[PDB]
Amino acid sequence: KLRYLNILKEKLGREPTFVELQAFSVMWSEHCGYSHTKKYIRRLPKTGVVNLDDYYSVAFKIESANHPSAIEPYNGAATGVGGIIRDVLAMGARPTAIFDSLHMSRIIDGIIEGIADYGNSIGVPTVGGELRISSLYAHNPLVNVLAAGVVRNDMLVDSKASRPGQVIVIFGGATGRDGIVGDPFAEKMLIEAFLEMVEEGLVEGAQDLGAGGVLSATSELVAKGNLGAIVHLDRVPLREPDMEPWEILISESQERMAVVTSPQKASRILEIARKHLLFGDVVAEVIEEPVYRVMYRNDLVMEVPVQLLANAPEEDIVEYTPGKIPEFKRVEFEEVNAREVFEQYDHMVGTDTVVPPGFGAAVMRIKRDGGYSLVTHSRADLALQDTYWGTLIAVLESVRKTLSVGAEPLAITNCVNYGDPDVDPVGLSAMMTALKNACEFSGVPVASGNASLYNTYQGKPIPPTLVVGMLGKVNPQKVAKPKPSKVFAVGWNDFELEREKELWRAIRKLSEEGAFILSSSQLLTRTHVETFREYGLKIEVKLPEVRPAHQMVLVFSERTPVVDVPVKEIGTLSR
Ligand SMILES: Nc1ncnc2c1ncn2[C@@H]1O[C@H](COP(=O)(O)OP(=O)(O)CP(=O)(O)O)[C@@H](O)[C@H]1O
Ligand SMILES: [Mg+2]
Ligand SMILES: [Mg+2]
């Protein structure tokens, strides 16, 4: 913030006001700023609402609740959920499935329950997830939450102001002195509320309220529209009435959404909200002038170029060149049979999928012959040994899982979980390049993502962990389910980037022929066995010895697979 303060000062041509420093403290903070990752992200291929069938689109995104969680496992995680759901809800999509990618040194119930309760409380199933246990995350639990929803392409909500005159409504829970705990009940009302507003063609644009609260929502909603905004802090319904404009402006009270609309629609927006027991008012006004004038009645609180707020100081970036794929070695993440713990908290117990998520990619259908896959994958264990390849391979194995389910990879929502970038700007680059190159190799673009840097315990950084939330397309009727069959190991014990595509081609043919397929580092895990039992199936196999980063999958079929990849009957699935 030292360099920044200067910069902010040079840009202000003067000395920052309390509110100014207060505001830019948020907007430029790495969390809302992305100073170390912005340029790395602009480099990634893109497209977070991915179309699905020219009629439906799935809005999905991943988010981390790291620091919060490290403090308040329960609240942190839950808050991350709440927030990520709004990000999706704001896209005008009805949140249909939560996914989490937990990375901890142990089974921290707080996080599991926090995630679980919230989702249940708002009625959004916690379909799938991922759980990685490593002492290496002792003081830095990586709580990544991904959410997905469905949205008719003709109901897609623009995520920004796009016309002077439009006004921004802030509704949902009230604003109080928070971050300057939220309930799913208000969140659920928020979803029902916002969704109703969408259904009525009232929401012309929107943005959820999280980091930066009212400041980030408004400044961004318009900044994204290359417009301005006159924000009236006094119009924000508060919980604590004595709050100061700056408190009202940067407050991060939860369960709050900003709705861009036409003055004429604001009324219903408020009616719809209120009848849903939420509070809201027309807080801002989208103006053509690119200024961000925060007001509290006729009191000018703050006025700055919206764009200055929007664009934080961008750190340079170093080009990273990757070397020979390492001969990865044992970096054990003691797998926990924490299936009893999830049961106790009703977590990831989402039985409403085309096929149990415990088999890899969670499949959801939006129609009889239509549906989408979703997977959250990461290879921290590998990324620890080599940031690039590990990170890259994590993307490739996600493509496998997606393929293994018969789903064609559509997009990637991803979360960068890194330590201090100023110290190790390399790992950050390696991580981003791997992803960049990974998307380029796979051809799968990046729809959106989250970045969490400075994850370190007294010097030590958390393992470079890029969680990959991969969206895939799939016809449910064409999704293979477990059945007594022969189990074959298909692929290789080791990894050679290039031949990855021949493995995919293979997964594709087999999957196409209806074969069942698992793509796991362990080939088969307790969950896989667990889940098979749910089908009343016994998995007896001579699991091939495999490398950490390998290119082998488990194919279950009657007939022996016939592909251009090593095939070996390794056992059977029966009874
Ligand atoms: N690794 C990544 N890849 C692609 N896009 C990324 C990214 N990291 C961040 N982004 C994008 O940059 C912006 C910020 O992501 P972030 O998750 O912090 O958003 P947010 O506005 O929802 C704030 P909050 O945490 O308060 O909910 C988004 O528009 C997101 O799509
Ligand atoms: Mg932000
Ligand atoms: Mg947000």
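Numbering of chain A is taken from Swiss-Prot, so the residues present carry the numbers 2-48, 55-187, 209-603, in order.
Heads up, the Cβ atoms here are built off N, Cα and C, so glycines get one too.
As annotated by Swiss-Prot, active site applies to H32. Within the same chain, residues at least 6 positions away in sequence whose Cβ sits under 8 Å from that of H32 (mutagenesis position) are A239.
Per Swiss-Prot, ATP 1 binding site is recorded for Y35, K68, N442, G477. Proximity of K68 (ATP 1 binding site) to non-local residues of its own chain (separation of 6 or more, Cβ distance below 8 Å) is seen for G55, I91, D94, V95, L153, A154, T441, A475, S476, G477, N478, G497, given in sequence order. For the recorded site, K68 (ATP 1 binding site), the DSSP three-state label reads strand.
Residues or ranges marked as Mg(2+) 1 binding site in Swiss-Prot: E70, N478. Taking a C-beta cut-off of under 8 Å and a sequence gap of six or more, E70 (Mg(2+) 1 binding site) has these contacts in its own chain: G87, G90, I91, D94, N151, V152, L153, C443, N478.
The number of other Cβ atoms within 10 Å of the Cβ belonging to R139 (ATP 2 binding site), over all protein chains shown, comes to 22. The ATP 2 binding site feature in Swiss-Prot is assigned to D107, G136, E137, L138, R139, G388, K429, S549, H556.
According to Swiss-Prot, the mutagenesis experiment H32 to A carries the annotation: Loss of FGAM synthase activity.
According to Swiss-Prot, the mutagenesis experiment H32 to Q carries the following note: Loss of FGAM synthase activity. Secondary structure at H32 (mutagenesis position), taken from DSSP and collapsed to helix, strand or coil, is helix.
Reduced to three states, the DSSP call for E137 (ATP 2 binding site) is strand. Note on the binding-site residues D107, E137: the fewest other CB atoms within 10 A surround the CB of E137. Classification of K429 (ATP 2 binding site) by DSSP places it within a helix.
Annotation note: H556 (ATP 2 binding site) sits in a helical segment as assigned by DSSP. Taking only the Cα positions, the spacing between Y35 (ATP 1 binding site) and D107 (ATP 2 binding site) is 22 angstrom.
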